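What follows is a single structure, written as structure tokens, with notes after it.
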Amino acid sequence: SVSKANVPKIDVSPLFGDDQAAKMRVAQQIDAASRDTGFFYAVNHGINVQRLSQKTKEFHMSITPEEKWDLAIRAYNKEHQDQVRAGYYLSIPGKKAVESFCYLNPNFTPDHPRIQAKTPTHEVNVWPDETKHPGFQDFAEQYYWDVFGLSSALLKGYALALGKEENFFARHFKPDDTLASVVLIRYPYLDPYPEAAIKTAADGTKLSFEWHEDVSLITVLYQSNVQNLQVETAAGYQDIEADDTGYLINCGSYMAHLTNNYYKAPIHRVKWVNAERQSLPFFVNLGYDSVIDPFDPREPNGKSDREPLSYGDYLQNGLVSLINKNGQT
Ligand SMILES: CC(C)[C@@H](OC(=O)[C@@H](NC(=O)CCC[C@H](N)C(=O)O)[C@@H](C)S)C(=O)O
Ligand SMILES: [Fe+2]
């Protein structure tokens, strides 16, 4: 059998308030988790995840093939050359099980300066017809802001954990320009399940998605209650238990870069499970021009031998690298 990963539940509610000592006690827990397996569950986060799950189910189960083509990213529909990130990512029956819908900052409107400039990684979201999916767009945009709020609170905790003032990361995470995305992923129950959608790891584990580090500052993830994730530790791959009341948090490779690998981006993978389930990540991305000077909290003078990297450069290159390594989702 596989051992269970140490993934503590951390009450993050103090990060929304003004009790500075209580915030430090949360920051310590974040520090400990970040230095151990790299994962923790945020609890007492204030988001109605049951409703998120319900609204997402209604969307995934009602969208039709016609609509999926009309919303498809360029990888599936050559007519949509402006859709690299935002839109529908189709399943391929008999070959690829997973399907998903990605959306970006609702403030990326046609008149936004970065949209006007055609800056890479910025796009205007695409949405299904309101009459076919009543309330969906409004729900989804509001969810973006609810999880943005949680994420800003978590970033205050990571900053305090690293010995910085609480706005160290959050000052770069702004509603007008964040490159953060929500992805609503459907992992289906299929009978029979196509073997081509099942990968096998070197250790023999059947997978839906291979090992990787995240392209993010941090990742803020809701999943259904079906165990699927594993994290690589010194003791090998360990199972991360599901908790459909909490958000699973981990660092991405931009955090690892900034901290000189003090807070590593944990390597993780997704086991194959033949169950109808949801994986709904929010990738906490900064602005296109955001640069945080790398440091090293294990060094007395705090200095690191890494060169500064703008977030936009990091992101554009990382999203491409993911596709090249683990395939187009
Ligand atoms: C493991 C889960 C978290 C989830 O995987 C992802 O969400 C993957 N994410 C992506 O493929 C990047 C999507 C980027 C998005 N299209 C964007 O433009 O921002 C992993 C590499 S983290 C899952 O498979 O359950
Ligand atoms: Fe990931």
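Quick note: numbers on chain A are straight from Swiss-Prot, i.e. 3-331, in order.
Per the header of the entry, the method used was X-ray crystallography, 1.4 Å.
Note that Cβ sites are derived from N, Cα and C of the backbone, with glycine treated the same way.
The isopenicillin N binding site annotation in Swiss-Prot covers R87, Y91, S183, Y189, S281, and the record cites experimental evidence as its basis. Around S281 (isopenicillin N binding site), the C-beta neighbours below 8 angstroms that are at least 6 residues distant in the chain are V185, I187, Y189, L223, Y224, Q225, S226, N230, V272.
Taken from Swiss-Prot, the feature Fe(2+) binding site covers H214, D216, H270. Sequence-distant neighbours of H214 (Fe(2+) binding site) (same chain, 6+ residues apart, CB-CB distance under 8 A): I269, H270, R271, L324, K327, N328.
Swiss-Prot lists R279 with the feature 2-oxoglutarate binding site, giving sequence analysis as the kind of evidence. In the three-state DSSP reading, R279 (2-oxoglutarate binding site) counts as strand. The Cβ of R279 (2-oxoglutarate binding site) lies under 8 Å from the Cβ of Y189, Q225, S226, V228, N230, each on the same chain and at least six residues away in sequence.
The domain 'Fe2OG dioxygenase' annotation in Swiss-Prot covers 176-288, and the record cites sequence analysis as its basis.
Quoted from Swiss-Prot, the note attached to the mutagenesis of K98 to E states: Strongly reduced the catalytic activity. Within 10 Å of the C-beta atom of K98 (mutagenesis position) sit 17 other C-beta atoms, taking all shown protein chains into account.
Listed in Swiss-Prot as a mutagenesis experiment, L223 to I or V is described as follows: Strongly reduced the catalytic activity. Other C-beta atoms found within 10 angstroms of the C-beta of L223 (mutagenesis position) number 22, with every protein chain shown included.
The note that Swiss-Prot attaches to the published mutagenesis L231 to I or V is: Strongly reduced the catalytic activity. Applying an 8 A CB threshold to same-chain residues 6+ apart, the list for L231 (mutagenesis position) reads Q225, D241, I242, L250, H270, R271, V272, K273.
Mutagenesis annotation in Swiss-Prot: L231 to T, described as Abolishes the catalytic activity; the structure shown retains the original residue.
Close to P283 (mutagenesis position) in the fold, though at least 6 residues off in sequence, lie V184, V185, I187, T221, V222, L223, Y224, each with a CB less than 8 Å from its CB. Mutagenesis annotation in Swiss-Prot: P283 to L, described as Abolishes the catalytic activity; the structure shown retains the original residue.
A Cβ distance below 6 Å to any atom of ligand 1 is met, among the recorded positions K98, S183, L223, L231, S281, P283, by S183, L223, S281, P283.
Sequence-distant neighbours of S183 (isopenicillin N binding site) (same chain, six or more apart, CB under 8 Å from its CB) are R87, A88, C104, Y105, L106, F284, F285, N287, listed in sequence order. Counting every protein chain shown, the number of other Cβ atoms lying within 10 Å of the Cβ of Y189 (isopenicillin N binding site) is 26. The full span of the recorded isopenicillin N binding residues, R87, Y91, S183, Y189, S281, taken as their largest Cα to Cα distance, is 19 Å. In terms of DSSP secondary structure, the domain 'Fe2OG dioxygenase' (176-288) contains 9 helix, 48 strand, 56 coil. Sequence-ordered, the extra residues of this chain that approach the Fe(2+) site, with Cβ no more than 8 Å from the Cβ center of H214, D216, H270, are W213, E215, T221, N252, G254, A267, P268, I269, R271. Counting neighbouring Cβ atoms within 10 Å of each of the binding-site residues (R87, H270), the lowest count belongs to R87.
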